[PDB]
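The structure appears below as C-alpha cells.
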Number of protein chains: 2
Amino acid sequence: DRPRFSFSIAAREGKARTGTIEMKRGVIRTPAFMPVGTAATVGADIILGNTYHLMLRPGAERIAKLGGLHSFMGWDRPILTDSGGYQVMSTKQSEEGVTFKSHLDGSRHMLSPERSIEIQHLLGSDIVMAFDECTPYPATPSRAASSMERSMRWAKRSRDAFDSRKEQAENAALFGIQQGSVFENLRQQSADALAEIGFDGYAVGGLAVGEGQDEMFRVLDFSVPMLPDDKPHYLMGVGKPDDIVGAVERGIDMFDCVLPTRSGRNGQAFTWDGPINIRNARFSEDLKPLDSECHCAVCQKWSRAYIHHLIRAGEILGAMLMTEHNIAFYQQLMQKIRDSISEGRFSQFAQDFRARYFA
Amino acid sequence: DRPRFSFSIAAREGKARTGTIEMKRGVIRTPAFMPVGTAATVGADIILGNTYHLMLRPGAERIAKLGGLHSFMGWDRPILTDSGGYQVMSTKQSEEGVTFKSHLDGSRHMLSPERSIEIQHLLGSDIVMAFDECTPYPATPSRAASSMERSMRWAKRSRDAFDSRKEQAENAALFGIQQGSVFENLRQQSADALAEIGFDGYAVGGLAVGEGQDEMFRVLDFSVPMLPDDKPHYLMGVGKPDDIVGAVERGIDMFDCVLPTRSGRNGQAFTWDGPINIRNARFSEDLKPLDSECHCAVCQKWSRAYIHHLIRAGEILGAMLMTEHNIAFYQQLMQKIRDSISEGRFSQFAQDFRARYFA
Ligand SMILES: CNc1nc2cc3c(=O)[nH]c(N)nc3c(CCc3ccccc3)c2[nH]1
Ligand SMILES: CNc1nc2cc3c(=O)[nH]c(N)nc3c(CCc3ccccc3)c2[nH]1
Ligand SMILES: [Zn+2]
Ligand SMILES: [Zn+2]
C-alpha cells in the first residue's frame, strides 16, 4: 500500500532534481507537468481541478454528492486543486477571507482558509493548496510585506483546517505557498513561516503574473533554495516550455499552465522548433506532422495541412487534435527532462533545447 | 482483390434489405450510416467528404496535390462525396450548370456536371454522386418536371464525364439521383431515365428539404420500388433515427445526416429513449451514462452529469464526447437494423424501437 505522501529524490544535477511522489492513488514522476483535467481525455500522473469554477458550477457540495471529482471526471489517479483565491481575484478582502458575487447566478460566496480547505475536501482532491493571497505585480515593499504576512496567517489557518478533517489529513497532502513578490527578504520570511508550520510540499506563489522571464528567474534563483530541499517545489502558473526548463534548472519539481490548453484552441502548437500558429496559411500544404519527433497519436496520423484545414473550417476536431498534441508534447518534454537529470546530462539538454527552440 | 463495386443482398424482410457493397478500399455493410469524416476521429465503413466546402477551402486541385482525401484525412476506407450543387443552392442557373461567388475570398466558381465529376475525381472519392438539381419544396408540377428533366440531362453528362476518366471509371462508382419532388409520375420518369443511363447505385434526391416525415414516407412508398432492386438505394439527407427506421422499411440502404454532428455541438444526445438535451439542468446530477445500453467509450466511462458540466462550462471536450456518443449510437442503430433484417425480425424491431423512442 502506497503512503499518503512520500517524496523521494533519485538524481540531482546542480539545483535540478528528478524523483517521485508516492500517494495513495498513484506515483507522480518529477519534474511533473499537471494538465487541466477537463482539457481532453487525459501520460500525465496527476491532473488539476479548477476549484474556482467548481465552486460556482455545480458547487462543491454537489460534486461531493456525485461522489467527488475522481468519480465525476473518471480519473482515479491524483488530483491537485488550487485554493480558489487567486482565481477569485482574477471582491471585498479582509483578514477573514474574501467575499465575491457569482456572475453566473448572482449568488454570494465567501472564501476563507477554512472554507477553501472544506471545498477542496468536498471535491476530494489529493493535493490541497493552502489559501493564500497572490500579491499583484508590481507591488511596493510595504504592500508585498502586508500581503505576505496575511498569507502566512492564512497558511496556519489552512493547516489547522486540514488537520481537523480526519479523512483529509489521512489521505490527502497540503502544500504551503510562498509569497513576498520579488523581494528576497520577504521571500525568506515567508519560507521561514511556512517551514515552521510544516507542509508536505511548498509552492512558489506570486509569479507568472506579468513580471517576465528574466525577473521570474531572478526571484527563483534566491527563492527556491529557501524552501525545504527534501520536499517538492511547485511553481504556480508556469509555463511555456522554456520557462519550465529554466525553472527546473532552479530546483522546481511541479508545473501547471493554461498555455497548452488555451494555445490549442487559439491555433498554437508547441514543437521542438518553437511554437507555430497552425492557422497560418504557410501550413495549408505542409504534409509534415505538427512536430517531426513527437510520438503522439496526432503526429502519427495527421498532417499540419489537415489540422490547419480543420481549425480554419471551425471544426471542433481540429482544436481537440491540437490540444491532444500540446498535452503530449509537454509530457514528452517532462520525460526528456527527467531522463536527462537522471543521466547527468540535463545541462546539455537545456542548452540544446534552447538552441533549437529559439532558432 | 475486391471488385470496383459489387452489391450483394444477403437477407430481405418486406421491402427491407441487408447486405454488402464491396469496393476496392473496403466492404460497406447495409443498411449503412455514413458520418461526416471531419466530425471526429472515426465503426463506420464509409465516410462523407464535403465537396462544396472542399472546393472553397483548400480547393480540389490543392487536395489532389496533397494526395487526395484519403491521405489528407487519414482514412483508407471508402469515401462518398456529393456533387456540390445542393450545397451551392443552400447563384445563376443555366443548362450549363451553376455559377456562384465564394463568401471566403470572392473568387468565382462554376459547377457543371463535367466540373463536378472532375472535382470529385481530384478529391479521390470512391462513391461519386451525379451532378443534379435538388428541387425546392414545395414545387409545382411544372417546375418539378422542368427541374427533374434538367437533372436527367445532367445525369447523362455526369455519366459521360465519369467514364472518360480511366482511373475514376476503373476504381470509383457513380450514383444517379432521382428527382421529381413529391409527384409519382415525375419520380417514375426520373427512375426510368436513370436506369436507361445505368449507374452503380441510385439515390433518392429532393427529400429532407422541409416536407415532414409523413410526406417523405409517402413519396418513398412509391419512389423506391421504381429504382433497380439489385442496386443500392441512398436517401440523401436522412436523417433522425425514426426517419432511418421507416426509410429502411421502405427499401433504403444508405443514409447521411448532419443531426449527429450538429446535434452534438448544440447539446442534443440520441438515446434509445429518444433525444435528450444534455444542457438541461435535469441532467446536472444524473449519474447514468448518456444511454443505458450504449456500448460506446463515452457511456463506459462518463456520466450525463459530467458531460452536462463540460458543455455548460464551454469545454470542447464536452462537444467531442457528445459527438462521439452520437456517431456510436447511430452505428449501433444500423447494426441492430442489419441484425434484425438478417434474423427476420425487423418488423418487430421497428415496432419496439418506436414504442420506446417515442415514450
Ligand atoms: C498563470 N499564472 C499564475 N500565477 C499564479 C500564482 C498563484 C498563487 O500565488 N497562488 C495560488 N493559490 N494560485 C496561483 C495560480 C493559480 C494556479 C492554479 C490554478 C488552478 C488550478 C491549479 C493551480 C497562479 N497562476
Ligand atoms: C439535409 N437534407 C438533404 N436533402 C438532400 C437532397 C440532396 C439532393 O437532392 N441532391 C444532392 N446532390 N444532395 C442532396 C443532399 C446533400 C447530401 C450530401 C451532402 C454532403 C455530403 C454528402 C451528401 C441533401 N440533404
Ligand atoms: Zn504530436
Ligand atoms: Zn454512448
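Just so it is clear, chain A uses Swiss-Prot numbers, and the residues here are 10-51, 63-110, 115-383, in order.
If you check the header, you will see the structure was determined by X-ray crystallography, 1.6 Å.
Cβ from N, Cα, C; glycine included.
A:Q203 (substrate binding site) falls within neither a helix nor a strand when secondary structure is assigned with DSSP, and so counts as coil. Under the heading substrate binding site, Swiss-Prot lists A:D102, A:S103, A:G104, A:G105, A:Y106, A:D156, A:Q203, A:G230, citing experimental evidence as support.
Annotation comment: Swiss-Prot describes A:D102 as active site, proton acceptor. Using a 10 Å Cβ-Cβ cutoff, A:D102 (substrate binding site) registers 27 neighbours.
Looking at Swiss-Prot, you'll find the mutagenesis A:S103 to A noted as follows: Strongly reduces activity. Other Cβ atoms within 10 Å of the Cβ of A:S103 (mutagenesis position) number 27 in total over all chains.
In the three-state DSSP reading, A:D156 (mutagenesis position) counts as coil. With a cut-off of 8 Å between CB atoms and residues at least 6 apart in sequence, the same chain places A:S103, A:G105, A:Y106, A:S175, A:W178, A:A179, A:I201, A:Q203, A:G229 near A:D156 (mutagenesis position), listed in sequence order. According to Swiss-Prot, the experimentally introduced change A:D156 to A is described as follows: Abolishes catalytic activity.
In the three-state DSSP assignment, the secondary structure recorded for A:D280 (mutagenesis position) is coil. Its own atom aside, the Cβ of A:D280 (mutagenesis position) has 23 Cβ atoms within 10 angstroms in the protein chains shown. As a published mutagenesis entry, A:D280 to N appears in Swiss-Prot alongside the note: Abolishes catalytic activity.
Per Swiss-Prot, active site, nucleophile is recorded for A:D280, and the stated evidence type is sequence analysis.
In the structure as shown, the Cβ atom of A:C318 (Zn(2+) binding site) sits within 10 Å of 19 other Cβ atoms. Annotation comment: Swiss-Prot describes A:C318, A:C320, A:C323, A:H349 as Zn(2+) binding site, evidence class experimental evidence.
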Those residues of the chain, 6+ apart, with a Cβ under 8 Å from that of A:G230 (substrate binding site): A:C158, A:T159, A:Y161, A:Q202, A:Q203, A:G204, A:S205
Other CB atoms, at most 10 A from the CB of A:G105 (substrate binding site): 28
Length in angstrom of the chain break flanked by A:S110 and A:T115 (4 residues not modelled, CA to CA): 10
Å between Cα atoms of A:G63 and A:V51 (gap: 11 unmodelled residues): 7
A:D280 (mutagenesis position) and A:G104 (substrate binding site), distance between Cα atoms, whole Å: 15
Neighbourhood of A:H349 (Zn(2+) binding site), C-beta criterion under 8 angstroms, separation at least six: A:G288, A:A293, A:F294, A:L314, A:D315, A:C318, A:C320, A:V322, A:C323
Sequence-ordered recorded positions from A:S103, A:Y106, A:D156, A:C318, A:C323 with Cβ under 6 Å of an atom of ligand 1: A:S103, A:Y106, A:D156
Shell list (Zn(2+); ref centroid = CB of A:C318, A:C320, A:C323, A:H349; cutoff 8 A): A:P313, A:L314, A:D315, A:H319, A:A321, A:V322, A:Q324, A:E348, A:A352, A:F353
